[PDB]
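For reference, the structure is listed below as structure tokens.
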Amino acid sequence: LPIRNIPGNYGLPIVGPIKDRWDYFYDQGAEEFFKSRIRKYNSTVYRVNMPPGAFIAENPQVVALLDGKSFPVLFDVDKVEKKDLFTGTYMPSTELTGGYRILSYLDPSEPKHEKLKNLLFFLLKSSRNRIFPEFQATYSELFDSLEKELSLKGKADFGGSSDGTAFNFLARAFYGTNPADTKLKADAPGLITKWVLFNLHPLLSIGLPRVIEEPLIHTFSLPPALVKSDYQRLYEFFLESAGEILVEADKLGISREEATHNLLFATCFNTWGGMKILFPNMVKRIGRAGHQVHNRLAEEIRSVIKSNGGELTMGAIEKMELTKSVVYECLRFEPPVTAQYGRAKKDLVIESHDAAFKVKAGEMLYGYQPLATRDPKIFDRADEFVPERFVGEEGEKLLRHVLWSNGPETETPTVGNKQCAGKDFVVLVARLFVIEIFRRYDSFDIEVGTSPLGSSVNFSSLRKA
Ligand code: HEM
Ligand SMILES: CCCCC[C@@H]1O[C@@H]1C/C=C\CCCCCCCC(=O)O
């Protein structure tokens, strides 16, 4: 391929980044922010400032990788460092996480990265026999509550009930603990939300005018001290609930304190936060796919479950072709976490589809995943949600291009990479979500809107079987 100069510029100091930040949050939004510049530069690889800049990030300058050929460089640990850039060009204060640099911020070359990731592998593996009955029991309550709300109001706010459900499910599946039986009561969603806000506010817009938002959440960090006691409530819950997992932490040579802050982060930020983005988006997309798709999903899931003697099992789910594919299409069409960063360890040649580009050691690389996963030179009808995309031998090959987990879907998280530790779990619970919906309902209608993180979704009808 021809070597090309990386297009784009960073504009003037201070003023360049601010204008790019207004574009990103207010005047264009992220998708059009990235696409308008692809069109301008005639390149899917270019230089751009990324938020937050201001006083929170020291350097907003990145090289954006916005196609599915160049983006995978971000998985390659021989090529990029993955230290302290989970949230990009800035890092939330370790005051927010008990003074620790949590697993998600550690490079694979740090020994504690191996210990902590192995701990989460154990967390997940040791919960395998609770996932099914706990998901089915807690999500059954969710849908009871949603049917109730629909009959009262004529619509049912999904996100307003499903946040509690997700956390209840995680506590019971991961720790055999019902939050209702603890001091947390039903408080966890609110505590986690505030704490996540304190972590992620430099990257978020909450719909307020820019005159308020910019000074309040985009220039300076929100003080960690103001969430410290909310965090302590969550910490004490993990300390008292994580008994069996803490013995294994002890065996792995991890302090009880470090294990607990890490278990909290993994459950509350990685898992519950990812679920908080994913499930309402799934409802939105599946809802938009229409009633014929719902009926086909319903017929598949029910038949397969009946063929399995009414028992839902891991192996039964492998039969549910459209179900597996729909889940994959949700993850491709709309990756829940869109921002992946990596610092070039050495000088690199990054190939895109029509040119190659030279980056120097130390440059921050950034990918906006939905432009890699909706890349029209990799996927046909790339901006269409196609439920059956991954069905059959030929569709399954395309999975290596589904990147939600910070790696190809065909690859496994290891202690050596930075691929999502809960990869298999996420795909599992997302499938169980679809299974629970369509073993109850032949179809549904939604009303949708925007959320600071993902989507705001209402059911306006739920057609029971
Ligand atoms: C639907 C929910 C989830 C979503 C959307 C999601 C997405 C992601 C993404 C994109 C990354 C890469 C971060 C980066 O380096 O830029 C990541 C990393 C990570 N995730 Fe997940 N994830 C989810 C659930 C989970 C679960 C269930 C676990 C269970 C323990 C988990 C644990 C982790 C950990 C420990 C890392 C850092 C990996 C490492 O340092 O090697 N996440 N996740
Ligand atoms: C809300 C919690 C996000 C899900 C957590 C899961 O561990 C991955 C998060 C990876 C990087 C976090 C970046 C924070 C921005 C999240 C929303 C905006 C976006 O999608 O980029």
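Throughout, chain A uses Swiss-Prot numbering, with the displayed residues spanning 52-516 in order.
Recorded method for this deposit: X-ray crystallography, 2.4 Å.
For all residues, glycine too, the Cβ spot is worked out from N, Cα and C.
Straight from Swiss-Prot, the features:
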type	residues	note
BINDING	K133, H164, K168, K469, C471	heme b binding site
BINDING	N321, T389	(13S)-hydroperoxy-(9Z,11E)-octadecadienoate binding site
BINDING	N321, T389	(13S)-hydroperoxy-(9Z,11E,15Z)-octadecatrienoate binding site
MUTAGEN	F137 to L	Impairs allene oxide synthase (AOS) activity, but confers some hydroperoxide lyase (HPL) activity. Confers strong hydroperoxide lyase (HPL) activity; when associated with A-155
MUTAGEN	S155 to A	Confers strong HPL activity; when associated with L-137
MUTAGEN	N321 to Q	Abolished allene oxide synthase activity
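Recorded features from Swiss-Prot, shown on the structure.
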residue : record                                                   : Cβ neighbours (10 Å)
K133    : heme b binding site                                      : 25
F137    : mutagenesis position                                     : 23
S155    : mutagenesis position                                     : 21
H164    : heme b binding site                                      : 21
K168    : heme b binding site                                      : 23
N321    : mutagenesis position                                     : 20
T389    : (13S)-hydroperoxy-(9Z,11E)-octadecadienoate binding site : 18
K469    : heme b binding site                                      : 27
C471    : heme b binding site                                      : 20
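Within 8 Å of the Cβ centroid of the heme b site, not counting the listed residues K133, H164, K168, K469, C471, the chain contributes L154, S155, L157, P159, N457, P464, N468, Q470, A472. Restricting the mutagenesis positions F137, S155, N321 to those with a CA within 10 Å of the CA of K168 (heme b binding site) leaves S155, listed by sequence position. Rounded to a whole value, the Cα-Cα separation of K133 (heme b binding site) and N321 (mutagenesis position) is 16 Å. The two recorded residues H164 (heme b binding site) and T389 ((13S)-hydroperoxy-(9Z,11E)-octadecadienoate binding site) have their Cα atoms spaced 23 Å from each other.
In the three-state DSSP assignment, the secondary structure recorded for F137 (mutagenesis position) is coil.
With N321 (mutagenesis position) as the anchor, the candidate binding-site residues are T389, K469, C471, and the one with the nearest CA is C471. The recorded positions near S155 (mutagenesis position), taking a 10 angstroms Cα-Cα threshold over the set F137, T389, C471, are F137, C471. In this structure, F137, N321, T389 are the recorded positions from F137, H164, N321, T389 whose C-beta falls under 6 Å of some atom of ligand 2.
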